[PDB]
Amino acid sequence: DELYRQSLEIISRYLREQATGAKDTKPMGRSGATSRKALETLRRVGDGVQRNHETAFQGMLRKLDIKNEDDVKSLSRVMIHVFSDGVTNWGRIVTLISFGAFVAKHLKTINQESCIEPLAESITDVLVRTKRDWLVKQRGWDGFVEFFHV
Ligand SMILES: O=C(O)c1ccc(-c2cccc3c(CCCOc4cccc5ccccc45)c(C(=O)O)nn23)cc1
């Protein structure tokens, strides 16, 4: 599963940099030019997705009532339910990830930073397992980077 692997590399870094405010500096296994540009794109558009969904994101986080790893482990089904409504596009993929950054930041705030890694794992698992056909047609992260170009 190359698409899982790549998806995980991008999402884990973006959540950690959103949570920490630290530009992530962990090297990947090798050059990933698309992966670095996809992180750049999340940086640029992810931030403003959160500012436009400030109200629904807080209301969603309220409901979820997240305090720990058991809780982070128990999000998969709700994630799926909300995400597979309507129809698939890159805007909703950004929403998923950007809400992921919102919850990451919540986790740091509640001193549960070590949960960000499994949270990134859950989002990747759901993304690839629910939207695989569509991502493969859209050419994955290159498609993503082209869609929000400049
Ligand atoms: O009435 C509105 O305007 C509105 C807009 C957006 C949302 C909303 C909030 C959070 C996430 C999310 C998504 C992403 C799918 C599920 O994401 C998640 C749901 C639950 C927990 C999650 C934890 C981490 C990452 C995503 C999560 C979508 C969408 O599909 O359009 N819409 N949302 C809810 C209500």
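Numbering of chain A is taken from Swiss-Prot, so the residues present carry the numbers 172-321, in order.
Structure determined by X-ray crystallography, 1.9 Å.
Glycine too: its Cβ is placed from the backbone N, Cα and C atoms.
Pulled from Swiss-Prot:
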| type | residues | note |
| --- | --- | --- |
| MUTAGEN | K194 to R | Reduced ubiquitination |
| MUTAGEN | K197 to R | Reduced ubiquitination |
| MUTAGEN | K208 to R | No effect on ubiquitination |
| MUTAGEN | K234 to R | No effect on ubiquitination |
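Taken in sequence order, the mutagenesis positions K194, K197, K208, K234 that lie near ligand 1, meaning a CB under 6 Å from one of its atoms, form an empty set. The most densely surrounded of the mutagenesis positions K194, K197, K208, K234, judged by C-beta neighbours within 10 angstroms, is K208. Cα-Cα distance from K197 (mutagenesis position) to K234 (mutagenesis position): 33 Å (rounded to the nearest whole number). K194 (mutagenesis position) sits 14 Å from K208 (mutagenesis position), taking the CA atoms of both as reference points. You'll find the Cα of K234 (mutagenesis position) roughly 33 Å from the Cα of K208 (mutagenesis position).
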